[PDB]
Amino acid sequence: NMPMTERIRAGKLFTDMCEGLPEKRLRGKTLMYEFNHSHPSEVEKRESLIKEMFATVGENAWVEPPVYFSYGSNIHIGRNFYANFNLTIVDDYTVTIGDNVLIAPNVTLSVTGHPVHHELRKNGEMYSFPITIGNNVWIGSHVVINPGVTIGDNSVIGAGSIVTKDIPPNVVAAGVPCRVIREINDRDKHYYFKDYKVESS
Amino acid sequence: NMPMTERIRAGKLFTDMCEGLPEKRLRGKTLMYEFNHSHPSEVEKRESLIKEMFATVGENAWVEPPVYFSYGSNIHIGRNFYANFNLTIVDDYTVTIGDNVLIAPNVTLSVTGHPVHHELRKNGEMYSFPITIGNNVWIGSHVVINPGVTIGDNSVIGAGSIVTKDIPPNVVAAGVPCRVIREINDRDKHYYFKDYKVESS
Amino acid sequence: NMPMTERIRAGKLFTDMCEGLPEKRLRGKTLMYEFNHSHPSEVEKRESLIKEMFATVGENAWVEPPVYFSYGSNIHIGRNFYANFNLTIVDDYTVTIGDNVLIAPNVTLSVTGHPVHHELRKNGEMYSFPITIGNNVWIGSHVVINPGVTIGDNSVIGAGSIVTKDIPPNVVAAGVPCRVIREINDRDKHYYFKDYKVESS
Ligand SMILES: CC(C)(COP(=O)(O)OP(=O)(O)OC[C@H]1O[C@@H](n2cnc3c(N)ncnc32)[C@H](O)[C@@H]1OP(=O)(O)O)[C@@H](O)C(=O)NCCC(=O)NCCS
Ligand SMILES: CC(C)(COP(=O)(O)OP(=O)(O)OC[C@H]1O[C@@H](n2cnc3c(N)ncnc32)[C@H](O)[C@@H]1OP(=O)(O)O)[C@@H](O)C(=O)NCCC(=O)NCCS
Ligand SMILES: CC(C)(COP(=O)(O)OP(=O)(O)OC[C@H]1O[C@@H](n2cnc3c(N)ncnc32)[C@H](O)[C@@H]1OP(=O)(O)O)[C@@H](O)C(=O)NCCC(=O)NCCS
Ligand SMILES: O=[N+]([O-])c1ccc(O[C@@H]2O[C@H](CO)[C@H](O)[C@H](O)[C@H]2O)cc1
Ligand SMILES: O=[N+]([O-])c1ccc(O[C@@H]2O[C@H](CO)[C@H](O)[C@H](O)[C@H]2O)cc1
Ligand SMILES: O=[N+]([O-])c1ccc(O[C@@H]2O[C@H](CO)[C@H](O)[C@H](O)[C@H]2O)cc1
């Protein structure tokens, strides 16, 4: 009728116990395990590992272990990427991160959800909607980005926010659920934290 | 007068550095360590490890390591249980999980609390009130379930909510503190996510 | 002109890929790794490990692994300190915890933040502001403490609150963002949980 991997790209409900899906997760979870168990001095091994576990990684990437994901091969990353401890990405489908992105500790990305009505999820049915993170975005600690959410370039997501809707570019959004609190103006070019200014030359 | 293990069941303040409580945690914490450090392929080992660490597990159970708990012998799970990375269960007392429950990444269940007045908790004193999760319950990412809470059947707990009170069955609840936002009606039988419908068969 | 480490203490923007900073992070991430991968029965090793990785530790301390930090040597802890699973402390600068402090599972402390304007953080520039936690402080699960924050003695930070502002002593604070909800009175000396009193004798 309609293979399982096609329902995924169509945004329809599906299950993932076939078509080599399980085998893919294994290869992935395997690489992830090597990475999470590598010694802090195994810098080279860690470097090539990330290049192999993610679908696409730009130059100057650095991920602080542990890192958790479903396949890993559905995650595409740009340049100068940086993620602190416990980054979790549920990538049953595509996850794209722009350039110069910064992710604080314990952040969680999920393109997958489950039908709310217990009827549609009897067999653990799920749906997947890609997540797009712009360039020069900065995610706070303990943030949670839900399915099909887009974060516009240059935005900032406060610590602890639950993002369930796209966030426009050039704004500071935060809250549960996440909401735009204000746009990044030129004052932000002088004041970097509370009452701290930054002199020009 | 009244032994420590009896205060626990009576919901009174207690400490746990005696009566074998320490020993119990050591056995539990040992199996947990073997589980968490287990290679992705060690599927059979993993399957028996969970059977030996939880007081009760039903058929078709799956727990994505790492998992964290205090004893593991105070956790009782039904059938077709599924939990993602970093589930954490502080089980100084009973925690009962129903049938076909789904647990997203980084969730924390805790039956233990500390008295608010620093006086009463001079020695780390604590109290424990059992948590009960109904059947077909779906818990979002980064949720926190507090002592004595009861989640009714078929309910959904949005991502990031702090549940501090009983959640009735058949509702979608969320927020900090978690509040019921709506009852699950028949429209949810048709619309699974946002504007996505699902044709009959 | 003005060395990177001096800007840190001055609270100016800085980057840390020099002046042995990276090297320092390695020694720390090394001890940290030994700690997190240590077997539950390695009680003595665990104990000398926490003495060696933190700047200062008071007697009767206990940290349930895993534990995550940046350097570890900028962290100062008092007496009878207890931390549950997954405590994250980003310590690019001083972090001070007082006496009899209780931290629940999955808490994140960070003295570092990034300038909101993508121009100032083109190179991942950062700023660090020391965190100070009073005596007899109990932090609930999944809380996040942002830079420069100060929590007064005897206070309780409810589960899931994001602390962006100083919390006065003797208060129950909670919320996103954390807000004072009430003062700890004398009723808190009789009632410990909901409707549970404690017979003085
Ligand atoms: C977003 C952030 C950078 C600053 O936002 P800002 O506009 O410059 O700061 P403000 O104080 O002016 O914020 C305005 C209001 O939003 C609130 N607020 C701040 N951060 C918030 C957050 N994460 N969630 C919800 N509300 C938040 C403030 O309490 C303030 O309250 P008020 O309106 O009653 O006065 C900071 O709040 C933050 O959370 N940073 C993430 C830090 C982190 O996770 N670091 C980890 C190491 S990289
Ligand atoms: C709860 C959920 C399933 C959908 O709830 P729903 O009723 O079908 O969705 P709605 O958009 O109609 O929600 C209504 C409002 O609540 C808000 N809301 C949604 N999720 C929320 C959450 N987790 N916390 C707080 N508020 C939330 C919405 O932003 C919306 O705002 P509005 O009233 O201003 O329009 C979804 O929000 C969610 O969080 N799912 C968890 C996903 C997850 O953790 N997946 C991990 C992989 S299994
Ligand atoms: C803070 C705490 C100790 C109790 O606060 P309290 O004043 O004694 O309790 P109350 O029920 O009177 O709280 C008053 C209100 O705040 C709300 N509230 C409680 N905890 C909250 C939290 N963490 N965040 C936001 N709101 C919260 C309550 O729902 C209540 O609602 P109402 O005004 O509509 O009635 C408890 O809520 C808590 O979260 N403890 C942390 C537990 C934990 O993380 N344990 C891990 C193992 S150590
Ligand atoms: O409970 N079930 O029956 C059930 C069985 C398999 C499931 O698949 C799993 O879901 C995870 C998110 O929650 C990830 O998407 C993971 O990659 C996927 O295999 C989800 C639920
Ligand atoms: O800080 N103390 O003195 C102190 C000493 C021992 C404590 O016991 C511990 O608490 C944990 C939750 O926070 C779990 O309940 C764990 O099983 C219990 O042994 C809690 C606090
Ligand atoms: O993205 N960058 O270019 C970049 C490079 C190095 C950075 O340093 C790191 O930041 C962490 C918090 O997010 C901790 O402060 C850590 O100790 C620090 O070395 C932060 C960002």
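We're sticking with Swiss-Prot numbering for chain C, so the shown stretch reads 2-202, in order.
Per the header: X-ray crystallography, 2.8 Å.
Yeah, the Cβs are placed from backbone N, Cα and C, and that goes for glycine too.
Other Cβ atoms within 10 Å of the Cβ of C:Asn85 (substrate binding site) number 23 in total over all chains. As annotated by Swiss-Prot, substrate binding site applies to C:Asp17, C:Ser71, C:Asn85, C:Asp93.
Under the heading acetyl-CoA binding site, Swiss-Prot lists C:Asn85, C:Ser142, C:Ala160, C:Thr165, C:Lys166, C:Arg180, C:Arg183. In this structure, C:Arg183 (acetyl-CoA binding site) is part of a beta strand by DSSP. Listed in sequence order, C:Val172, C:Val173 are the same-chain residues at least 6 apart in sequence whose CB falls under 8 Å from the CB of C:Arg183 (acetyl-CoA binding site).
Of all the Cβ atoms in the protein chains shown, 20 others lie within 10 Å of the Cβ of C:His115 (mutagenesis position). Quoted from Swiss-Prot for the published mutagenesis C:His115 to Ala: Results in an 1800-fold decrease in catalytic activity.
Residues or ranges marked as active site, proton donor/acceptor in Swiss-Prot: C:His115.
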Spatial separation of C:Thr165 (acetyl-CoA binding site) from C:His115 (mutagenesis position) - C-alpha basis, Å: 14
For acetyl-CoA: widest Cα to Cα gap among C:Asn85, C:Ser142, C:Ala160, C:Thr165, C:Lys166, C:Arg180, C:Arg183 in Å: 26
Near chain A - the binding-site residues C:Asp17, C:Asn85, C:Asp93, C:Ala160, C:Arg180, C:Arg183, filtered by Cβ distance under 8 Å: none
Among C:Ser71, C:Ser142, C:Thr165, which are binding-site residues, the residue with the most C-beta atoms within 10 angstroms of its C-beta: C:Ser71
Those binding-site residues, out of C:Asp17, C:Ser71, C:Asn85, C:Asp93, that come within 10 angstroms of C:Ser142 (acetyl-CoA binding site) at the Cα: C:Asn85
Spatial neighbours of C:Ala160 (acetyl-CoA binding site) among the binding-site residues C:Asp17, C:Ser71, C:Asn85, C:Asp93 [C-alpha, 10 Å]: none
